[PDB]
Number of protein chains: 2
Amino acid sequence: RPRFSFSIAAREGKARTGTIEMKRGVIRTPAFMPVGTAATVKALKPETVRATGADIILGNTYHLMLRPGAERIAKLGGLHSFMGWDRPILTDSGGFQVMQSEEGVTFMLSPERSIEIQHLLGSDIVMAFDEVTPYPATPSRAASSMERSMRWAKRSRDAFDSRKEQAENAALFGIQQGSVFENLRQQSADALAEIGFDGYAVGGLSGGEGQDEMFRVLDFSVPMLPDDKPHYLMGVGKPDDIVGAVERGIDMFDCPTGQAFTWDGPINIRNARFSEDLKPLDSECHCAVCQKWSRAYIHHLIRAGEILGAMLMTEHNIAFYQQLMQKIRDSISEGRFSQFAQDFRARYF
Amino acid sequence: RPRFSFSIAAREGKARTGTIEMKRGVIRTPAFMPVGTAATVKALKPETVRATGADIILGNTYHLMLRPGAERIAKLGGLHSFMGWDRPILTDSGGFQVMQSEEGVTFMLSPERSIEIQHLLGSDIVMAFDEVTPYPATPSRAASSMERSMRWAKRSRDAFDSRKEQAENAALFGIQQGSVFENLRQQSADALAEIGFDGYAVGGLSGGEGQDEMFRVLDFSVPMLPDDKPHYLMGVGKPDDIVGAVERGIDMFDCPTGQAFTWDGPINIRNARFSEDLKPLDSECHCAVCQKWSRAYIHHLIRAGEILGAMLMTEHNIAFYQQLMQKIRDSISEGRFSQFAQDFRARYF
Ligand SMILES: Nc1nc2[nH]cc(CN[C@H]3C=C[C@H](O)[C@@H]3O)c2c(=O)[nH]1
Ligand SMILES: Nc1nc2[nH]cc(CN[C@H]3C=C[C@H](O)[C@@H]3O)c2c(=O)[nH]1
Ligand SMILES: [Zn+2]
Ligand SMILES: [Zn+2]
């Protein structure tokens, strides 16, 4: 297996489906990444995460760097070994969760330390360290913040490249900034392209703007990124946000872990209407949870504060997301994604 | 399969090993029963409980009767169906957890209502409803309380018998009382024998008396019970308590769910000495947890308050108990239990 190979198998409009091949495994795209925060995907063993169909998980850096510590995890063999997940892991840069000088942020985290921490963890996909642009942001501030991010993007590239085992075995993604402003998004895309990355994230969205504005920014922002590399929309996860985002060119997502997702829309299982409902969470869902337990039981578990309630709810929700991703991939491959998208939200809402 | 058949396969001194056959499955004895409190064994799916080797679980009645409600559980198909465990379930009578007139206790729970609630749950082994004798207790009070329990024992027998589906499909155990007093224990055994039960519990112990006194009471108390029926020691669960209890004639236990059990004694995984320990919880343990994760990881999980920490700790501890039970059964079968018991506690302490 190569360090990194993204291949597009099929397209429909702006949507793409394909694969990212890496040394630890193949990632099917468009891809949803369950999040692990303190080296665990909440309430699930790694084997359960895999069984839902996840190909890659996201590891939060901020928490790991505080506990148990990046050096400690490296001493113990790296994050994959520590937590028992042997497939790819994408690590975030740690900054969002902190988030201040040109060198970085003390709360000490800088482009270089971030990349070092991700190396210590043994991350497969490394995120460049950026500066959080708050929403809303004035043009001047978004610009200043975007420029700083591009300087930090270059520092991230050079830090990554200066570490041979990292350079040979991991991938590096850059993050586009610029708030909602087209010209800033363009300058940002151009800067990142000039530096060169294995993949490109759209940062700065899903922060109060609302879906309409997010989609509008995506409309012009994703075509600015290199077409031949993956496009990652950071911190976007509602099912309808994902479908629309894929319609605009996005290949990767992270964010499911009383709310249960269903094809007819989210339900809150604690609601009294489910107390004697023997149906599964979702009548079409293939997950082991819907195979074996009723709404009534999970309703009881969650109302009683039982851990098994969290376990079941999480497994269902992550499986639901992976099934969504699978339906998206198949429909693009089959050239019926536009219809899928229409059908999905006629029923979802 | 018969409603109930206890067969003793081997003996060594007072210790016995055998089987209880019931319609939902075979219970290997001596047996350890994981406890389910609100229709779940904490942090484990039923399939995981089974994988540890449990043959039967205990369901707490008190909690179920409050939430979600016994009638509701019956409406939904019974406890086995509700929670996804299809093997035998022993239910307690609900009284300990409440615990006042001759009719019962309002907090309304009486012999008859208790037996009814256990029927609604679809319990396989039904516990007679008794009166809690506190420890310590004067002779007069233990006697009064024991007498009341024997009256309630007869009421429990007749309530159970008056319900054909229960009588034909479930078993009924009586509970011996009498605190630490031999003559009261004898009167109690005699009363219960005269009424007749499928099994006999030793109630009233493990309540401050300490292991030495408990063993001393067991010394004279268990031989008073019918030899040919199972002997259940209620609410006794430390590994060393179990070994000593089996040496005295006990066949069933309930009580494992930061403390991890090991063959060298309990450890508290949160202790800083384990933060970089890559060994499993126990180096001889066969459980899936010790197959895959280190002390260091579980230490981190528990210190971080992660649910996966509780999941792993619980699975290990219950597996450890089932392995203990298996070692006990094999050593009795092989006539080397006395040596096993000696070896166990030379290392355990
Ligand atoms: N580091 C990184 N991580 C991330 N997670 C989610 C987002 C998208 N950001 C938006 C979410 C909150 C902030 O106010 C910003 O408006 C992102 C990013 O832009 N960069
Ligand atoms: N109902 C029933 N459940 C039970 N769980 C544990 C015990 C053994 N009891 C002792 C534990 C607490 C009390 O002070 C009593 O000293 C038991 C019982 O004797 N009866
Ligand atoms: Zn499901
Ligand atoms: Zn173990």
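All residue numbers given for chain B refer to Swiss-Prot; the residues shown span 11-109, 117-124, 134-281, 284-285, 291-382 in order.
Going by what the header records, the deposited coordinates were determined by X-ray crystallography, 1.6 Å.
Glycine is no exception: its Cβ is also placed from the backbone N, Cα and C atoms.
As written in Swiss-Prot, here are the features:
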{"type": "ACT_SITE", "residues": "B:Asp102", "note": "active site, proton acceptor"}
{"type": "ACT_SITE", "residues": "B:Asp280", "note": "active site, nucleophile"}
{"type": "BINDING", "residues": "B:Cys318, B:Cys320, B:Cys323, B:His349", "note": "Zn(2+) binding site"}
{"type": "MUTAGEN", "residues": "B:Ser103 to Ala", "note": "Strongly reduces activity"}
{"type": "MUTAGEN", "residues": "B:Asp156 to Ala", "note": "Abolishes catalytic activity"}
{"type": "MUTAGEN", "residues": "B:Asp280 to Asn", "note": "Abolishes catalytic activity"}
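Feature map: Swiss-Prot annotations on the structure.
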residue  : record                       : DSSP class
B:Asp102 : active site, proton acceptor : coil
B:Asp156 : mutagenesis position         : coil
B:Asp280 : mutagenesis position         : strand
B:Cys318 : Zn(2+) binding site          : coil
B:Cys323 : Zn(2+) binding site          : helix
B:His349 : Zn(2+) binding site          : helix
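Looking only at Cα atoms, B:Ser103 (mutagenesis position) sits nearest to B:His349 among the binding-site residues B:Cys318, B:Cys320, B:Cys323, B:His349. Of all the recorded positions listed here (B:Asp102, B:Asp156, B:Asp280), B:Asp280 has the Cα closest to the Cα of B:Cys323 (Zn(2+) binding site). The two recorded residues, B:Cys318 (Zn(2+) binding site) and B:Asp156 (mutagenesis position), show a Cα separation of 38 Å. Unbuilt region (9 residues) between B:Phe124 and B:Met134. Cα separation across the gap: 7 Å. Same-chain residues that are not part of B:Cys318, B:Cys320, B:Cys323, B:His349 yet have a Cβ within 8 Å of the Cβ center of the Zn(2+) site turn out to be B:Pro313, B:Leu314, B:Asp315, B:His319, B:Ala321, B:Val322, B:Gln324, B:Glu348, B:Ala352, B:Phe353. Taking a C-beta cut-off of under 8 angstroms and a sequence separation of 6 or more, B:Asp102 (active site, proton acceptor) has the following same-chain neighbours: B:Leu68, B:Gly69, B:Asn70, B:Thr71, B:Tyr72, B:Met153, B:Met260. Local packing around the binding-site residues B:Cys318, B:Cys323 was summarised as the count of other Cβ atoms within 10 Å of each Cβ; on this measure the leading residue is B:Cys323. A C-beta separation below 8 Å, combined with a sequence spacing of at least six in one chain, links B:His349 (Zn(2+) binding site) to B:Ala293, B:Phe294, B:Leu314, B:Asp315, B:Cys318, B:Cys320, B:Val322, B:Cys323. All protein chains included, B:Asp280 (mutagenesis position) registers 21 other Cβ atoms within 10 Å of its own Cβ. By the rule that a residue counts when its Cβ sits under 6 Å from some atom of ligand 4, the recorded positions B:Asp102, B:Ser103, B:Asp156, B:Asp280, B:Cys320, B:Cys323 yield B:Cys320, B:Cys323. By the criterion of other Cβ atoms within 10 Å of the residue's own Cβ, the least surrounded of the recorded positions B:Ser103, B:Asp156, B:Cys320 is B:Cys320. A break of 5 residues separates B:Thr285 from B:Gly291 in the model, and their Cα atoms lie 10 Å apart.
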